[PDB]
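Engineer: My questions all concern the structure below.
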Amino acid sequence: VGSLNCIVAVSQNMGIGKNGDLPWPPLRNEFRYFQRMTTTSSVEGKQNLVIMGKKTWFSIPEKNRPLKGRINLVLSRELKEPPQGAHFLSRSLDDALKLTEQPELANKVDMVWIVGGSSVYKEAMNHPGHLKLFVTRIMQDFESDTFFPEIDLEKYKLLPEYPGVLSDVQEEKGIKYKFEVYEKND
Ligand SMILES: NC(=O)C1=CN([C@@H]2O[C@H](COP(=O)(O)OP(=O)(O)OC[C@H]3O[C@@H](n4cnc5c(N)ncnc54)[C@H](OP(=O)(O)O)[C@@H]3O)[C@@H](O)[C@H]2O)C=CC1
């Protein structure tokens, strides 16, 4: 099992969700980036694991579930089995990660990607260890009801570049956005 990573798109006021969808209109190329970064292994014949909360799961369009080419793991304590189309169900972030230590998983999984929502990001972000954050800055305010936790910049260093991550400002449907990678190791 290789790296642990969070990936998020976030508006200027720290918004990630509204009413079960994103705060902004769909940005195809942002989704495309998400799919590429989460899918691409750095160890062929191996797969990446995506970990998400229950609400995130159901906020993905059914035709994109499971996220293809990835092991899909959903967090819930109410569910008694993985949702239709998901693979794994876990009851805590520890359990999902500890689950990547099982013989079965250990030698099949490259990167672990936490792909939301707020509570799973907060726990991972505040846990000691090596963790990167792939953050897309959506460069305006959007009305939101779910927010990304504080990024402590004493811990998380914004990297000046990263392979496979376009650096400069993008725009789609009149909305400018920028790809960032942050790393801590504590
Ligand atoms: N902009 C982006 O990058 C992203 C946007 N989104 C959007 O953001 C919002 C996500 O909302 P959010 O409310 O944060 O929800 P989550 O995806 O975190 O779902 C919350 C539910 O997941 C289960 N859950 C969360 N963490 C754990 C845990 N550690 N262990 C066990 N179960 C857990 C609980 O379900 P149970 O009650 O069953 O225990 C909880 O009620 C939606 O609008 C979504 O579309 C989501 C991802 C990324």
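Shown for chain A, in order and in Swiss-Prot numbering: 2-187.
Structure determined by X-ray crystallography, 1.5 Å.
The backbone N, Cα and C atoms fix where each Cβ goes, and this holds for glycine too.
For reference, Swiss-Prot lists these features for the protein:
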BINDING   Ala10, 16-22, 55-57, 77-79, 117-124  NADP(+) binding site
BINDING   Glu31, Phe32, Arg33, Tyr34, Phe35, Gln36, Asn65, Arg71  substrate binding site
DOMAIN    4-185  domain 'DHFR'
MUTAGEN   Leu23 to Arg  Strongly decreased affinity for methotrexate. Decreases catalytic rate constant 200-fold. Decreases affinity for NADP and dihydrofolate over 10-fold
MUTAGEN   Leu23 to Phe, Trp or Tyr  Decreases affinity for NADP and dihydrofolate over 10-fold
MUTAGEN   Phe32 to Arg  Reduces catalytic rate 5-fold. Reduces affinity for dihydrofolate 9-fold; when associated with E-36
MUTAGEN   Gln36 to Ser  Increases affinity for dihydrofolate about 2-fold. No effect on affinity for NADPH
MUTAGEN   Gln36 to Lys  Increases affinity for dihydrofolate about 3-fold. Reduces affinity for NADPH about 3-fold
MUTAGEN   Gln36 to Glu  Reduces catalytic rate 2-fold. Reduces affinity for dihydrofolate 9-fold; when associated with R-32
MUTAGEN   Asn65 to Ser  Increases affinity for dihydrofolate about 15-fold. No effect on affinity for NADPH
MUTAGEN   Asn65 to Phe  Increases affinity for dihydrofolate about 3-fold. No effect on affinity for NADPH
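Could you tell me the structural context for the features on the list?
Structural biologist: Around the Cβ of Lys56 (NADP(+) binding site), the number of neighbouring Cβ atoms within 10 Å comes to 17.
In this chain, none of the residues that are 6 or more apart from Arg33 (substrate binding site) has a CB less than 8 Å from its CB.
Close to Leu23 (mutagenesis position) in the fold, though at least 6 residues off in sequence, lie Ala10, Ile17, each with a CB less than 8 Å from its CB.
Annotation note: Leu23 (mutagenesis position) sits in a coil segment as assigned by DSSP.
Taking a C-beta cut-off of under 8 Å and a sequence gap of six or more, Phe32 (mutagenesis position) has no contacts in its own chain.
In the shown protein chains, 15 other C-beta atoms lie within 10 A of the C-beta of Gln36 (mutagenesis position).
Annotation note: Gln36 (mutagenesis position) sits in a helical segment as assigned by DSSP.
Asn65 (mutagenesis position) falls within a helical segment according to DSSP.
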Engineer: Could you state the CA-to-CA distance between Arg78 (NADP(+) binding site) and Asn65 (mutagenesis position) to the nearest Å?
Structural biologist: 24
Engineer: For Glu124 (NADP(+) binding site), what is the secondary structure state per DSSP, taken as helix, strand or coil?
Structural biologist: helix
Engineer: Can you give the largest Cα to Cα distance in Å, as a whole number, for the residues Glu31, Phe32, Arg33, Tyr34, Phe35, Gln36, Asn65, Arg71 that bind substrate in the record?
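Structural biologist: Output for substrate binders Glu31, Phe32, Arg33, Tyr34, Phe35, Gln36, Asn65, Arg71: max Cα distance 18 Å.
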Engineer: What does the structure give for the C-alpha distance between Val121 (NADP(+) binding site) and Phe35 (substrate binding site)? Integer Å is fine.
Structural biologist: 17
Engineer: Which recorded positions from the set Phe32, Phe35, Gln36, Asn65, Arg71 have a C-beta atom lying less than 6 Å away from ligand 1?
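Structural biologist: Listed by sequence, the hits amount to none.
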